[PDB]
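> A single structure is presented below for examination.
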Amino acid sequence: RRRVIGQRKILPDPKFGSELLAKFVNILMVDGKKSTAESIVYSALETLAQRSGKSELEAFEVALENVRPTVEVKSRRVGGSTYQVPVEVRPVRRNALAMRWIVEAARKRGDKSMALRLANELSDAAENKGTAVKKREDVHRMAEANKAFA
Amino acid sequence: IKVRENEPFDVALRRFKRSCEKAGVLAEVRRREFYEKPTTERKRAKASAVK
Amino acid sequence: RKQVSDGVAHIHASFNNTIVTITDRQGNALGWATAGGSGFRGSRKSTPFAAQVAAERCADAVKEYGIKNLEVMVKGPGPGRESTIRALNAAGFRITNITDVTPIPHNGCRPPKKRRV
RNA sequence: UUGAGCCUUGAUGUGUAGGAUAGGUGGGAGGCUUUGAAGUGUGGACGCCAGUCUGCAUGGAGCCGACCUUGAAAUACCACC
RNA sequence: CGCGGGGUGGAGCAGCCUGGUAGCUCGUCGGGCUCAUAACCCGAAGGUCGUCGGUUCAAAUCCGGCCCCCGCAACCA
RNA sequence: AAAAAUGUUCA
RNA sequence: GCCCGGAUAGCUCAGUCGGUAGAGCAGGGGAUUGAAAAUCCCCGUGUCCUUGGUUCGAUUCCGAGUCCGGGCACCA
RNA sequence: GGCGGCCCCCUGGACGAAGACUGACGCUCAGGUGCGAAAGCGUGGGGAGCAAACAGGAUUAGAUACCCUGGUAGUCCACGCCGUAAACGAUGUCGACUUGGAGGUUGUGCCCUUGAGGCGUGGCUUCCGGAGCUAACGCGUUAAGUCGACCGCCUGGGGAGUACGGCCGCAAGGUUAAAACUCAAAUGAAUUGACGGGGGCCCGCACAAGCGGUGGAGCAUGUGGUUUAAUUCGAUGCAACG
């Protein structure tokens, strides 16, 4: 526009010490409310803990920062001729976007509870059952093979 | 035009070929002719030298 | 096999295609490629990007003689002009050209009347 | 210049597994054929590129097949397809 | 008259050689877009299949009965 | 620099 | 009536000296969507016509059977 | 009007420079005569590319088009004809005069030539602009300024540069050139606003980027239509329809 517009910073999850975990409650926000959201977060977190005595946090991180978005098509003027310009994506916004997606992917896997979903779902890191693998085959398919420029 | 150079570079930046020299295209005498208004541009450039 | 060692490089960078051709010191055809064979749509087949890929597809076949040097002869306006160069340099082959041949006429025949649009 | 029928002299031989030189049957199992040392190292061959195939120098000293490995059998080697 | 072609949603046309199932294109119809509308956009409906009966489990469909319609000829002296 | 009409009479 | 060639996924067609039955296309399903599309993906279905035998797998090497197509006898 | 490679041959004009000569011998000009871009037409050749025409493909509702693929005559050459153009400086010709400024081009006189140069003076030619002229836009010493001589044409629009006829033309047509009837304007220039698929320039949930809705269903409620003795009345794109 003419100003970069954001808003206030949300607080890191205070009983596991982690901002990512708190931004994923927000993703699951139900009735407008964080409360009934945090339950299920924590329920499925434990599911993952049982199968994974080590960090079960690096099966979110790997999966989604393998996926590196880059494509859209715009246009701008250059030397008095406009040209249809392809535009790259900046590495920060790649991150920001990617964290959301996996957790968005739940409530459609046709289970009973968000337990059985987010548990079985999140555990994978590169063999995903979540939207992360399913966007790979479109992002790199497109790019630099049907994209004439950076 | 000839804008050749040796090594991996052999052309000149489009931008500086828009400065105190100009270059962007080169197919004048290989595309269709016109005569009335291509010569007026230069006359308007006599009003580019008015100050 | 034939131990070419300097392969004359034809390219015609047409707005509708980009051809790459490794020709002899006699100018005889050996190997070739285009973006259209590399395969995209039908109109991604000239783009600068498409033109880098194409120079490299070509390059792979004729390795078995061994080439090490180039005589780049650019030809035709139309894009992927320097997209091909970078592929070439980056491929075991070296610029030794100093002046290209493009054909430009003193002018005979009439070009089309073309689109009023 | 160049096809096709034979030979003669050369080259791969992948049935379940075995990476392949287990086409398939019979012959067939320890030390000289004066060459078989092996290895080191030069050259050519192959997606059997692993494996072997195949040139020459030192070595006339002695290879090494039960391979590796799988399998029901195991690969030396001589008919031979 | 006689040979031969055809009567199908409303229209222009398929399915009828070969008996079970009515489709296609067009309009019509509702609702949009638009300031309003063509254009455009989306979703419906709609045929005793020209009639009168014949055989059958089965008839727009096959064969006959009329009714126009349309077409090819109406032979030489 | 990505196709595209049309507006009954009267202050 | 013989002599050749053929029969593979919905469609259309490969192709193994005997490790395994695959492609291209249309369709559907998805990222899709100038409405709708056109652009981009992903598979799927098998005596590989029916019989058998070789066999540790064979359209995969092959007799036969049935069905089909070229070429030839063109036969009261 | 118009006229681009190179060389040759044949041939015109223009301009400046010094003198030398002629002795008003001159200027313009109805009619008339010659020249005329391009297309066309007639005769005869030639055929590369382009391309009327023409044939397909595409877009669109429709596409005798814009778009794409081809493509014939024609364009080219030799000969002849027809004679028009927004044939434009939209400015008749000739002559004489009237501020200036900068550029451009081309002759020629001169200056320690003492410079690559410095200063004159002629011919032609753009750009600027003064007075003045102009309705304004502007034009402005190469005038639309200020004068003269001579010609052409004009006298509201439509009807109409059509008809009729003559003339010219091979034709196509050209040239000359009306009238009946019909209208209250037609016309030029400039001014303001609005709008432009006009340009430049800048923002907003305008969009993008996100999230949650609606259209589906049932029910609540308004509204229209329809119906009824009445369904009282008004609201109507945003800017009427709990």
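What you see of chain A is 3-152, where the numbers are those given in Swiss-Prot.
Cβ atoms are placed via backbone N, Cα and C, with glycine included.
When I checked Swiss-Prot for this same protein, it listed these features:
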- A:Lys36 to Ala or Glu: Defective in ribosome assembly (MUTAGEN)
- A:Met116 to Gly: Significantly decreases affinity for its own mRNA (MUTAGEN)
> Counting only residues 6+ apart in the same chain, whose Cβ is under 8 Å from the Cβ of A:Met116 (mutagenesis position)?
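Sequence-distant Cβ neighbours: A:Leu30, A:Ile42, A:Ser45, A:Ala46, A:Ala108, A:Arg109.
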> In sequence order, what residues of the same chain, 6+ apart, have a Cβ less than 8 Å from the Cβ of A:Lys36 (mutagenesis position)?
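Long-range Cβ contacts: A:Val27, A:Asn28.
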> What kind of secondary structure is A:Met116 (mutagenesis position) part of, going by DSSP in three states?
helix
> Translate the DSSP assignment of A:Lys36 (mutagenesis position) into the three-state scheme.
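DSSP call for A:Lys36 (mutagenesis position): coil, neither helix nor strand.
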